[PDB]
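Input: a single structure, listed below in structure tokens.
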Amino acid sequence: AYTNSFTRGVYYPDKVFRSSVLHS
Amino acid sequence: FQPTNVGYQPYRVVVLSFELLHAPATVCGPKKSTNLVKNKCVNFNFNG
Ligand SMILES: *[C@@H]1O[C@H](CO)[C@@H](O)[C@H](O)[C@H]1NC(C)=O
């Protein structure tokens, strides 16, 4: 069987703090 | 490998690879820490 993942599976890309920012 | 072998001799190689990332440090140079100072302009150094 299959299903839609939606917006799952984002993770923290690096061990650094950031706030109020849009990081690519 | 025979002792009569210069370039044909064995060499022991150690490669040190450094995990120079932003996690907690755990392997450090022999440098002694100071006390910590606040609200004053300081020439600081944390983990390097
Ligand atoms: C995803 O799976 C559904 C059925 O579970 C199917 O209708 C759809 O065409 C599939 N899409 C892709 C891109 O696999």
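Throughout, chain B uses Swiss-Prot numbering, with the displayed residues spanning 497-501, 503-545 in order.
The backbone N, Cα and C atoms fix where each Cβ goes, and this holds for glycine too.
Feature annotations, courtesy of Swiss-Prot:
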| type | residues | note |
| --- | --- | --- |
| VARIANT | B:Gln498 to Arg | In strain: Omicron/BA.1, Omicron/BA.2, Omicron/BA.2.12.1, Omicron/BA.2.75, Omicron/BA.4, Omicron/BA.5, Omicron/BQ.1.1, Omicron/XBB.1.5, Omicron/EG.5.1 |
| VARIANT | B:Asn501 to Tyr | In strain: Alpha/B.1.1.7, Beta/B.1.351, Gamma/P.1, Theta/P.3, Mu/B.1.621, 19B/501Y, Omicron/BA.1, Omicron/BA.2, Omicron/BA.2.12.1, Omicron/BA.2.75, Omicron/BA.4, Omicron/BA.5, Omicron/BQ.1.1, Omicron/XBB.1.5, Omicron/EG.5.1; May enhance affinity to human ACE2 receptor |
| VARIANT | B:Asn501 to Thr | In strain: 19B/501T |
| MUTAGEN | B:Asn501 to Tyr | Increased binding affinity to human ACE2 |
| MUTAGEN | B:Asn501 to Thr | Reduced host ACE2-binding affinity in vitro |
| VARIANT | B:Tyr505 to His | In strain: Omicron/BA.1, Omicron/BA.2, Omicron/BA.2.12.1, Omicron/BA.2.75, Omicron/BA.4, Omicron/BA.5, Omicron/BQ.1.1, Omicron/XBB.1.5, Omicron/EG.5.1 |
| MUTAGEN | B:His519 to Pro | Increased resistance to human covalescent sera neutralization |
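On a Cα basis, B:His519 (mutagenesis position) lies 46 Å away from B:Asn501 (variant position). Proximity to chain A (Cβ-Cβ distance under 8 Å) holds for the following recorded positions out of B:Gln498, B:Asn501, B:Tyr505, B:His519: B:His519.
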